[PDB]
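Asks: Structure in structure tokens, see below.
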Amino acid sequence: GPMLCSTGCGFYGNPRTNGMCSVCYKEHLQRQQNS
Amino acid sequence: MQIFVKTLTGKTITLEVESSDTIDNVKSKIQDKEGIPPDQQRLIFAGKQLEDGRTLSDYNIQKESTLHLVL
Ligand SMILES: [Zn+2]
């Protein structure tokens, strides 16, 4: 249900995404995609 | 998708939005219907005050969701 951000930023996270909000999703995807 | 914004008068605002819409963008849409200045709106959803630089997706506001407005 309340899929709160894994990083513990205090905001909600989209269950369709990787369990993270729109802000952390791109920030982490850049390092995961590059690596 | 449409969402509803209940005011404390009892009236309900219906908005046509996207999940990708910023909160600031929503408040501008409110100004477009009501004439209320965006910098005087405090939007609530799920017991949280909405942050201007965040988006609807950042709170999981989906279709048929109802928010509250404090003046
Ligand atoms: Zn986050």
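Per deposition record, solution NMR.
The backbone N, Cα and C atoms fix where each Cβ goes, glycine too.
Experimental mutagenesis at this site is recorded by Swiss-Prot as B:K29 to R, annotated: Deficiency in ubiquitin-protein conjugate formation. Annotation of the published mutagenesis B:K48 to R in Swiss-Prot: Deficiency in ubiquitin-protein conjugate formation; the original residue is retained in the structure shown. One mutagenesis experiment named in Swiss-Prot is B:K63 to R, and its note says Deficiency in ubiquitin-protein conjugate formation. Loss of DNA repair function.
Buried or exposed, and what's around them? Tell me for each listed feature.
Replies: The DSSP secondary structure for B:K29 (mutagenesis position) is helix.
Counting Cβ atoms from all protein chains shown, B:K48 (mutagenesis position) has 14 others lying within 10 Å of its own Cβ.
In the three-state DSSP reading, B:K63 (mutagenesis position) counts as coil.
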Asks: Tell me which of the mutagenesis positions B:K29, B:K63 sits in the most Cβ-dense spot, judged by other Cβ atoms within 10 Å.
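Replies: Of the mutagenesis positions B:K29, B:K63, the highest Cβ count within 10 Å belongs to B:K29.
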Asks: Is B:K48 (mutagenesis position) helix, strand or coil when read with DSSP?
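Replies: SS state of B:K48 (mutagenesis position) = coil.
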